[PDB]
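Working notes for the structure below.
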Amino acid sequence: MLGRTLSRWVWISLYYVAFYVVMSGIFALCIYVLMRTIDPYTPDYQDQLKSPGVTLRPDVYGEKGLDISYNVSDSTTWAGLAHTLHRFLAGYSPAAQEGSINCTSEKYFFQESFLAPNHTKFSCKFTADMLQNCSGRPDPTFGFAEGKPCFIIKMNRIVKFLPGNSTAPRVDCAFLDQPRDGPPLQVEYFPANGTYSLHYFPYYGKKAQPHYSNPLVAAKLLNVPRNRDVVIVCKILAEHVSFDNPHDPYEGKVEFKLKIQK
Amino acid sequence: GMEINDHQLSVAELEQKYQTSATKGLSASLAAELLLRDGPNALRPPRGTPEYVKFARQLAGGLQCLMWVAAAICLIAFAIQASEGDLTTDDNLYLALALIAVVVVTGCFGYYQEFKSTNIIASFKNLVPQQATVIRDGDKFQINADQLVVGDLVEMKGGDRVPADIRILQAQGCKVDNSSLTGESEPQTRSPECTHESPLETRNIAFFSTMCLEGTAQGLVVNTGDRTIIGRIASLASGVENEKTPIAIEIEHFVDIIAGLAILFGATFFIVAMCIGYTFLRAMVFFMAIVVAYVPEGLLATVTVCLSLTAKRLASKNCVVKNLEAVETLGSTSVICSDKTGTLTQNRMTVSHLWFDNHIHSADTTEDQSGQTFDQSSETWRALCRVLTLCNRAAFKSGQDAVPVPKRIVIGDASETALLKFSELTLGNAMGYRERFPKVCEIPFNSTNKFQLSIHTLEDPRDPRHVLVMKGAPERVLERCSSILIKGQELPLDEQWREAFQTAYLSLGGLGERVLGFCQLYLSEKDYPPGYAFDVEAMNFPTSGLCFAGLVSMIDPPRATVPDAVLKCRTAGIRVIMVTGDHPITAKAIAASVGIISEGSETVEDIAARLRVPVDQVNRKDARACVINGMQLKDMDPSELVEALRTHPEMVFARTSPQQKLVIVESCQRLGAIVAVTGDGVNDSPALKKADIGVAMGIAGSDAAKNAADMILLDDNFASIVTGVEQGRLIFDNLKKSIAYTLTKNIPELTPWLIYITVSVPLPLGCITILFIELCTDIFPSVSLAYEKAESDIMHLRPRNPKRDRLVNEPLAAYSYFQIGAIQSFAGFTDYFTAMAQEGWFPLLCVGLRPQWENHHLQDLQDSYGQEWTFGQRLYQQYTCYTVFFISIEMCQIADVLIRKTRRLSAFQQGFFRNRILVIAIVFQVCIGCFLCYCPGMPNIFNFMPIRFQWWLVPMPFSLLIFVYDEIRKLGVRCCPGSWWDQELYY
Ligand SMILES: CCCCCCCC/C=C\CCCCCCCC(=O)OC[C@H](COP(=O)(O)OCC[N+](C)(C)C)OC(=O)CCCCCCC/C=C/CCCCCCCC
Ligand SMILES: CCCCCCCC/C=C\CCCCCCCC(=O)OC[C@H](COP(=O)(O)OCC[N+](C)(C)C)OC(=O)CCCCCCC/C=C\CCCCCCCC
Ligand SMILES: CCCCCCCCCCCCOCCOCCOCCOCCOCCOCCOCCOCCO
Ligand SMILES: CC(C)CCC[C@@H](C)[C@H]1CC[C@H]2[C@@H]3CC=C4C[C@@H](O)CC[C@]4(C)[C@H]3CC[C@]12C
Ligand SMILES: *[C@@H]1O[C@H](CO)[C@@H](O)[C@H](O)[C@H]1NC(C)=O
Ligand SMILES: *[C@@H]1O[C@H](CO)[C@@H](O)[C@H](O)[C@H]1NC(C)=O
Ligand SMILES: *[C@@H]1O[C@H](CO)[C@@H](O)[C@H](O)[C@H]1NC(C)=O
Ligand SMILES: *[C@@H]1O[C@H](CO)[C@@H](O)[C@H](O)[C@H]1NC(C)=O
Ligand SMILES: *[C@@H]1O[C@H](CO)[C@@H](O)[C@H](O)[C@H]1NC(C)=O
Ligand SMILES: [Mg+2]
Ligand SMILES: [Rb+]
Ligand SMILES: [Rb+]
Ligand SMILES: [Rb+]
Ligand SMILES: [Rb+]
Ligand SMILES: [Rb+]
Ligand SMILES: [Rb+]
């Protein structure tokens with residue numbers, strides 16, 4: 001016989017199949033009760049989202065960070081950068097933004113009933129218009145063609161996170177090592193002062209605000225010297241945003257290398 | 001060639017064979033040619049391979065090699081990812097280093113198992129003389145012994161050791177000590193007369209290590225170097241093949257199981273990974289990770305820690321092990337082959353019996369006098385005691401008054417030493433008493449008079465007589481007597497008394513004892529005035545018509561604790577065989593005394609005598625006992641030795657050579673026995689080496705015996721063997737508990753990787769934290785199962801079948817892996833999904849989430865609520881996953897250790913708290929876990945996260961489920977021992 005009798009093999013086999021079905025079922029029921037414990041609108045814990053991440057567009061990575069390099073003369077070297085900028089902004093068209101409304105409160109948009117369609121909360125519009133010079137019009141090269149490029153700075157959304165209401169949270173871009181060669185980095189921000197309107201907060205989550213769109217701020221870099229590698233840091237200034245984390249360079253700020261070849 | 005036959009050669013024949021002169025020697029030139037032909041007369045030292053090659057092969061082995069390959073994959077990965085400038089994968093360097101440390105530390109554990117690392121031929125060349133006197137070209141001079149060659153003419157004197165194996169030509173009063181051949185230090189006469197077929201028994205051969213105790217002799221060097229009998233004894237001791245101990249067999253076995261299953265899982269999932277879209281390098285990393293997960297990095301370490309904690313316990317009883325493996329072997333032992341002289345016995349001639357008043361009395365021969373004494377009210381006894389006290393010439397050396405009488409050092413031969421100790425022990429002070437009756441005349445023992453005599457003033461002031469006292473061989477003492485002391489009167493020695501004497505004397509002979517007669521005469525003042533001039537050469541005294549007092553007989557008696565130890569081993573299902581170089585009649589008497597031969601057991605010759613029928617016609621299986629001598633054994637075929645061993649459970653091999661001891665041991669071994677050997681002498685070293693375990697006496701043992709041994713009994717308490725049987729049976733039953741606990745957690749270390757590969761959920765359990773479990777949080781609990789007491793009455797159990805009852809068998813494995821290990825993995829995954837969901841990641845989003853999870857170009861990945869996460873945030877959440885899986889496994893390991901406390905009994909009977917070391921181990925486990933979780937910094941050093949209390953409790957229903965499941969299983973095996981439930985679900 002093959003190790004055991006064939007009858008003994010069948011009996012052992014059915015015992016292990018029984019054992020495993022019972023255990024799998026106990027497991028399945030654990031997951032089921034777990035998902036009935038879980039609320040669909042607010043996560044139970046936010047232990048790793050104490051401070052929001054910050055990302056940038058166009059995101060091109062060298063190695064060990066964001067690295068962005070292009071040549072002002074050869075328009076093909078920035079074509080893709082402007083393209084991913086255009087394509088990112090595609091979802092911030094007034095059409096794409098139809099599900100959201102016009103907010104004017106300039107203050108936290110607190111809603112605790114679902115007055116929007118299909119049992120939803122309202123979310124504020126953000127249209128590419130609001131980026132002005134860095135919107136793709138009238139300059140569809142997003143400042144790159146003239147060597148003063150636009151980088152769009154987006155803040156990671158967190159359910160019920162409030163950034164601070166004494167003012168709006170702002171963006172501030174500057175150099176990492178302010179070159180003894182040159183002056184400080186000079187920026188124009190859209191909207192003015194590089195702020196995120198308070199009414200984009202709090203975020204209520206993908207189920208409550210399916211058409212939510214993160215507010216943006218474009219930093220237009222005016223000062224950058226040509227054919228020199230620089231490093232740019234953009235931080236979010238808000239009462240409840242931190243950017244001191246040494247184990248997360250994307251926490252409350254975003255850094256990137258820049259080189260504008262002439 | 002090897003065999004000496006030169007004892008059967010004439011002087012003419014020896015002179016021709018060796019090209020020499022029996023009076024003038026070898027020519028110097030021919031001696032030098034022969035020295036160049038045969039090399040020195042010295043023992044060749046067989047050196048074992050260097051001290052570093054030991055450690056090198058400690059670094060190989062199945063688990064060791066898997067760790068090697070894994071570290072190699074980590075190094076290749078670390079190289080490739082450093083070459084493309086990626087700094088995040090330094091974990092592979094840390095991982096390869098840890099693995100290499102584990103390999104090297106494990107190999108250290110395996111190397112320092114052997115404490116002594118000593119050579120045996122060192123102790124053999126300490127038994128070898130440095131000088132000799134040789135006659136060459138008729139010039140007698142002293143050379144180095146190593147310069148002797150076969151054929152040399154050599155002189156020996158009393159005091160020096162014999163320089164080679166020698167055929168004796170002349171001798172005057174020459175006697176040697178052959179304990180290195182027989183274990184017996186009784187002096188043997190050397191003459192030139194051929195007195196036996198065996199060169200081991202003839203009087204005209206002398207041996208190389210041996211001491212010439214007295215006299216003088218001359219002889220032809222007949223063998224040198226390793227060809228001498230001590231050289232061959234040393235060859236057999238040194239050159240026996242490295243055979244693995246029973247527990248090394250068990251360990252290597254489970255190592256082979258585990259290395260096979262590891263290679264299986266690694267290879268099949270590497271194949272799967274490539275089938276499922278991964279690149280070669282990535283599948284290679286999975287193979288490395290699966291091997292790290294499945295293999296128990298800590299296991300060999302825990303086993304040698306358990307062995308150590310048993311060695312410590314034994315050592316506290318004066319039982320000293322030379323290598324941790326020897327801590328188990330006695331527990332698996334089924335045959336004990338035991339030397340008699342100084343191993344079962346004291347190696348000390350002791351007064352054993354007495355014939356007087358027509359009755360045989362028994363003296364207490366124990367070294368503590370813990371036993372049964374004899375009747376001392378008789379006046380015949382007072383007289384016999386007076387005779388054996390006054391007629392002694394030995395004396396205690398001064399200042400031994402603190403020493404026990406048996407241990408005390410005496411100046412005299414063996415017998416007079418025994419009589420003196422017996423006197424000192426029976427009445428007050430032998431020498432003081434003796435001085436009170438002043439000797440006026442004396443003749444010491446001659447081979448002419450054949451007796452010893454002395455005449456003595458009495459102590460009584462009034463009594464003016466002279467008492468004559470005489471001792472000697474019984475018949476000789478009798479043929480000089482005319483009366484006998486019987487029951488307070490003096491009877492003439494009629495024929496009936498002579499017959500009773502002869503019967504008693506031959507009886508005591510039959511118990512393997514040496515007998516002495518003792519007689520008396522009181523000499524009156526009317527023939528011998530108070531100042532009579534007693535002159536020995538005149539013989540002015542009678543020396544006949546004496547009064548017989550009694551017989552005293554003597555034997556090498558058992559050590560006090562030996563007979564009960566032997567019955568105890570037999571109760572544990574261990575056979576006990578006597579293997580002695582001593583003579584058969586003594587062998588059998590001691591065998592009977594010590595319980596190797598049971599009351600009522602008969603040999604074939606025993607039955608033949610009972611029925612007055614020839615030996616031819618005794619039905620061999622009707623004899624429970626058997627005594628085979630070395631000659632008989634030389635005559636037998638291997639099949640015949642086997643049929644003897646099978647036919648008679650009570651077996652005595654007497655008058656055996658060192659090689660013959662080894663041959664008996666190995667015959668038992670080949671029949672499937674795990675054999676232990678207990679001895680003390682150079683003649684035991686070959687059997688000691690060849691035994692699965694060899695126990696030497698610590699005090700009585702010679703150096704060769706101790707070196708060849710694996711265990712030493714520091715106080716010579718043979719009962720320690722019984723301790724050893726129990727601890728070995730315990731440590732084996734507890735190792736399987738310990739091991740089962742360690743393997744269990746390998747499955748919930750493995751399954752998170754198998755799911756991570758095939759399901760691409762974020763990685764649930766990292767390799768650093770697996771190592772932390774395997775090498776730190778679970779180690780003390782697994783070691784604490786060493787202190788588990790016995791579940792059953794282990795010392796009334798048979799020794800385990802070595803072929804069927806193994807340390808780890810497929811029931812233990814499959815239960816520990818694919819039942820309890822599975823429950824633990826389900827716990828781990830339940831906790832993982834709980835912590836993910838509560839942090840924002842629903843189960844269905846995790847399926848296939850791995851690539852976006854692990855993407856450093858993706859700092860805003862959206863979770864089940866739409867929240868956006870950086871790589872850093874997600875990585876900390878991964879660490880939280882690791883920690884919650886780690887805690888599920890720890891919590892389940894608490895129940896694991898509890899249910900491994902007992903393979904059969906319920907925890908409600910024995911209780912949970914009886915073993916206090918295990919409770920300390922659990923508390924330490926939980927403490928070090930809390931440290932790892934909640935000490936600040938731990939997230940960025942070891943990837944441990946301050947988890948929430950909910951996730952400590954999530955796996956506890958599963959732990960309790962483990963307790964209950966095993967509790968019920970063990971109930972089932974108790975209530976239904978014939979059942980399927982027993983036959984399959986017992987481990
Ligand atoms: C040797 C043989 C071993 C055999 C192992 C078998 C393991 C398989 C066992 C069970 C399969 C999964 C059981 C899941 C049961 C689901 C029950 C249920 O109805 O819950 C609902 C969720 C869906 O959520 P929702 O859309 O309602 O949420 C919305 C939230 N609300 C409700 C508030 C709105 O259903 C879901 O998640 C569906 C997706 C389920 C998640 C898949 C997870 C894959 C992980 C597998 C690891 C298992 C390890 C086993 C270790 C074995 C050791 C040998
Ligand atoms: C000889 C020893 C036994 C060997 C057993 C082989 C078993 C069967 C193996 C393969 C059959 C399924 C083949 C599926 C079709 C090819 C899949 C494929 O071409 O790749 C697609 C992906 C992996 O690439 P990707 O799209 O993520 O990359 C995209 C790159 N990006 C992330 C940038 C977009 O596939 C996925 O992820 C989704 C597919 C998930 C399917 C999981 C199936 C489970 C497989 C094996 C478990 C069986 C174990 C049996 C153990 C027995 C031991 C005694
Ligand atoms: C047959 C028996 C089978 C059953 C097995 C039963 C096993 C029982 C074992 C005993 C277990 C003891 O459990 C102790 C668990 O301690 C957990 C402590 O939980 C604290 C919860 O804290 C939540 C973590 O919050 C993280 C944020 O911290 C911010 C505040 O920090 C202050 C400093 O604290 C440091 C982290 O807490
Ligand atoms: C649960 C489902 C999916 C798995 C079914 C696969 C079967 C064939 C597997 C799962 C568990 C396995 C068993 C696990 C335990 C044992 C007992 C051991 O002494 C021999 C191997 C044996 C008998 C295995 C044989 C094969 C086995 C029965
Ligand atoms: C749900 O509401 C949305 C508004 O966001 C609407 O576009 C959609 O058609 C509705 N769906 C149904 C099934 O009513
Ligand atoms: C933005 O556009 C207006 C209108 O053309 C122009 O005056 C202004 O200078 C622009 N800003 C920059 C930085 O070019
Ligand atoms: C800011 O928020 C607080 C909530 O604590 C609110 O009470 C207060 O009125 C707000 N103040 C301003 C200036 O917006
Ligand atoms: C921000 O804009 C305001 C006008 O709304 C102006 O007063 C202020 O100086 C600006 N700050 C910076 C830093 O340009
Ligand atoms: C930019 O493009 C022009 C024309 O193609 C080329 O000559 C020049 O070298 C480029 N810049 C650099 C820094 O190479
Ligand atoms: Mg001996
Ligand atoms: Rb492991
Ligand atoms: Rb002596
Ligand atoms: Rb006297
Ligand atoms: Rb000895
Ligand atoms: Rb041995
Ligand atoms: Rb051996």
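Our numbering is plain: 1 for the first residue shown, then up by one each step along the chain.
Heads up, the Cβ atoms here are built off N, Cα and C, so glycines get one too.
A mutagenesis experiment is reported in Swiss-Prot for this position, B:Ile73 to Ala (Swiss-Prot position 120), and the note states: Has potassium-independent constitutive ATPase activity. Look at B:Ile73 (mutagenesis position): DSSP puts it in a helix. Under a cutoff of 8 A between CB atoms, and with a sequence separation of 6+ in the same chain, the neighbours of B:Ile73 (mutagenesis position) are B:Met284, B:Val285, B:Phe287, B:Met288.
According to Swiss-Prot, the mutagenesis experiment B:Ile73 to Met (Swiss-Prot position 120) carries the following note: Has normal potassium-dependent ATPase activity.
Mutagenesis annotation in Swiss-Prot: B:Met288 to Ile (Swiss-Prot position 335), described as Has normal potassium-dependent ATPase activity; the structure shown retains the original residue.
Looking at Swiss-Prot, you'll find the mutagenesis B:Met288 to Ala (Swiss-Prot position 335) noted as follows: Has potassium-independent constitutive ATPase activity. Counting every protein chain shown, 26 other Cβ atoms lie within 10 Å of the Cβ of B:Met288 (mutagenesis position).
For B:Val292, B:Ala293, B:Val295, B:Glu297, B:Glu749, B:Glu774, the entry in Swiss-Prot reads K(+) binding site, with the evidence type experimental evidence. Neighbours of B:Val292 (K(+) binding site), defined as other CB atoms within 10 A of its CB across all chains, total 29.
Non-local contacts of B:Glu297 (mutagenesis position) by the CB criterion (under 8 A, 6+ apart in sequence, same chain) comprise B:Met67, B:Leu99, B:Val102, B:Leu771, B:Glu774, B:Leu775. Here Swiss-Prot notes a mutagenesis experiment, B:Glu297 to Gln (Swiss-Prot position 344), with the remark: Reduces potassium-dependent ATPase activity.
What Swiss-Prot notes for the published mutagenesis of B:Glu297 to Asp (Swiss-Prot position 344) is this: Loss of ATPase activity.
What Swiss-Prot lists as active site, 4-aspartylphosphate intermediate is B:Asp339, and the listing cites experimental evidence. Using a 10 Å Cβ-Cβ cutoff, B:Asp339 (active site, 4-aspartylphosphate intermediate) registers 28 neighbours.
According to DSSP, B:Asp680 (Mg(2+) binding site) sits in a coil region rather than a helix or strand. Per Swiss-Prot, Mg(2+) binding site is recorded for B:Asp339, B:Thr341, B:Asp680, B:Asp684.
Under the DSSP three-state reduction, B:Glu749 (mutagenesis position) is assigned to helix. Quoted from Swiss-Prot, the note attached to the mutagenesis of B:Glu749 to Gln (Swiss-Prot position 796) states: Has normal potassium-dependent ATPase activity.
Around B:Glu749 (mutagenesis position), the same-chain residues at least 6 positions away in sequence with a Cβ under 8 Å from its Cβ are B:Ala293, B:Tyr294, B:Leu765, B:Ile770, B:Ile773, B:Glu774, B:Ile889. Under the heading of mutagenesis, Swiss-Prot lists B:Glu749 to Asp (Swiss-Prot position 796) and annotates it as follows: Reduces potassium-dependent ATPase activity.
Here the residue is the original one, while Swiss-Prot reports the published mutagenesis B:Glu774 to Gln (Swiss-Prot position 821) with the comment Has potassium-independent constitutive ATPase activity. According to DSSP, B:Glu774 (mutagenesis position) sits within a helical segment. Around the Cβ of B:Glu774 (mutagenesis position), 24 further Cβ atoms fall within 10 Å across all displayed protein chains.
Quoted from Swiss-Prot for the published mutagenesis B:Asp778 to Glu (Swiss-Prot position 825): Reduces potassium-dependent ATPase activity.
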8 Å Cβ shell about B:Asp339, B:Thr341, B:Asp680, B:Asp684 centroid, Mg(2+) site members excluded: B:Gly183, B:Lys340, B:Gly342, B:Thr343, B:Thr580, B:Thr678, B:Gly679, B:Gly681, B:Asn683, B:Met697, B:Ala705
Binding-site residues compared (B:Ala293, B:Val295) - the one with the fewest other Cβ atoms within 10 Å: B:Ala293
B:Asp778 (mutagenesis position) versus B:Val292 (K(+) binding site) - Cα distance in angstrom: 16
Cβ-based isolation winner (fewest other Cβ atoms within 10 Å) among the recorded positions B:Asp680, B:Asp684, B:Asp778: B:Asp778
Conformational class of B:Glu297 (mutagenesis position) under the three-state DSSP mapping: coil
Count of other CB atoms lying within 10 Å of the CB belonging to B:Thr341 (Mg(2+) binding site): 26
Candidate recorded positions B:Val295, B:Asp339, B:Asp778, pick with smallest Cα gap to B:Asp684 (Mg(2+) binding site): B:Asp339
Collapsed DSSP category at B:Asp339 (active site, 4-aspartylphosphate intermediate): coil
When distances run from the Cα of B:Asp339 (active site, 4-aspartylphosphate intermediate) to each of the recorded positions B:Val295, B:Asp680, B:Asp778, the nearest one: B:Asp680
Recorded positions near ligand 11 among B:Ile73, B:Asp684, B:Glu749, B:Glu774 (Cβ under 6 Å): B:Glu749, B:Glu774
Spatial separation of B:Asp778 (mutagenesis position) from B:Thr341 (Mg(2+) binding site) - C-alpha basis, Å: 49
Shell list (K(+); ref centroid = CB of B:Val292, B:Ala293, B:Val295, B:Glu297, B:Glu749, B:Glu774; cutoff 8 A): B:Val291, B:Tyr294, B:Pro296, B:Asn746, B:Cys767, B:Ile770, B:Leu771
